[PDB]
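Engineer: Take this structure first; my questions come after.
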Amino acid sequence: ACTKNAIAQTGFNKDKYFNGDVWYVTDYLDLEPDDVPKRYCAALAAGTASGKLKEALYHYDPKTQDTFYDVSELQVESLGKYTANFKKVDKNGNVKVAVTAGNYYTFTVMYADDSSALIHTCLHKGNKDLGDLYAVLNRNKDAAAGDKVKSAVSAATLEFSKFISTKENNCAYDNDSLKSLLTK
Ligand code: HEM
């Protein structure tokens, strides 16, 4: 179960964040740690497509090779805080699992600049019991977290030392698919 009402960044710049480009997860913290594998990789694209606010997600377990993409149109709750009903798709946007009520995530941008971000998400997927997930993002998949984003982690009353890095997993991303999926 999720327990946090994450606070969005003061002054969040939506057009910069949702610019159509890719964000890579470099580090994550699940407050129910035993909810997600210790070795993982994930990335997303975020942008407006034909007037609609969109995200495209990619998940890859580097040990099991379990792979999936998602696309969602984000609904606005407040600036920097969204609710996203997702559909599982292949890399070309063909639907594998349609949108349905009860399959959604919340998404809060706690901090962002041009290169880095800190987000919170709470996933709801049917009857699974999932907890709060924080992720440090960067535009560069290999970037070490800098002081702006690590300070933001502190300001959220979190300890960056507890985050798990995704960097040592050889993950390789299909950026082209993530960008194109924004339209799907
Ligand atoms: C930007 C950040 C992330 C968002 C918005 C996000 C969103 C989601 C969504 C929507 C699903 C369900 C997909 C579907 O069934 O179609 C999912 C599943 C999953 N995510 Fe994430 N995720 C993110 C980061 C991560 C990270 C960093 C991990 C780390 C370990 C992770 C682990 C998982 C796992 C293991 C599942 C499969 C749940 C299951 O069905 O059993 N996610 N995520």
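Swiss-Prot numbering applies to chain A: residues 22-205, in that order.
Per deposition record, X-ray crystallography, 1.0 Å.
Positions of Cβ are set from backbone N, Cα and C atoms, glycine also.
In case it's useful when we look at the structure, here is the feature table from Swiss-Prot:
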{"type": "BINDING", "residues": "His80", "note": "heme binding site"}
{"type": "MUTAGEN", "residues": "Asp51 to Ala or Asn", "note": "Loss of NO-induced conformational change and strongly reduced pH dependence for NO release. Stabilization of the ferric-NO heme center and decreased nitrite disproportionation"}
{"type": "MUTAGEN", "residues": "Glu76 to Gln", "note": "Stabilization of the ferric-NO heme center"}
{"type": "MUTAGEN", "residues": "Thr142 to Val", "note": "No effect on NO-induced conformational change or on pH dependence for NO release. Increased NO association rates"}
{"type": "MUTAGEN", "residues": "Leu151 to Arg", "note": "Coordination of the heme iron center and inhibition of nitrite disproportionation"}
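Thinking about packing and proximity, how do these listed features fit into the structure?
Structural biologist: DSSP assigns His80 (heme binding site) to a strand in the three-state reduction. All protein chains considered, the CB of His80 (heme binding site) has 16 other CB atoms within 10 Å.
For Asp51 (mutagenesis position), other Cβ atoms within 10 Å of its Cβ number 17.
Listed in sequence order, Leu65, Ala66, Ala67, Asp91, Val92, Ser93, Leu95, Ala105, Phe128, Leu203 are the same-chain residues at least 6 apart in sequence whose CB falls under 8 Å from the CB of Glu76 (mutagenesis position).
The Cβ of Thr142 (mutagenesis position) has 19 neighbouring Cβ atoms from other residues within 10 Å, across all protein chains displayed. Look at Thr142 (mutagenesis position): DSSP puts it in a strand.
A coil conformation is recorded for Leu151 (mutagenesis position) in the three-state DSSP classification, outside any helix or strand. Taking the Cβ of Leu151 (mutagenesis position) as centre and 10 Å as the limit, one finds 17 other Cβ atoms among all the protein chains shown.
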Engineer: Scan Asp51, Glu76, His80, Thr142, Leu151 for recorded positions whose C-beta lands under 6 Å from an atom of ligand 1 and note them, or write none.
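Structural biologist: Cβ < 6 Å from ligand 1, in sequence order: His80, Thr142.
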Engineer: According to DSSP, collapsed to three classes, what secondary structure does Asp51 (mutagenesis position) have?
Structural biologist: strand
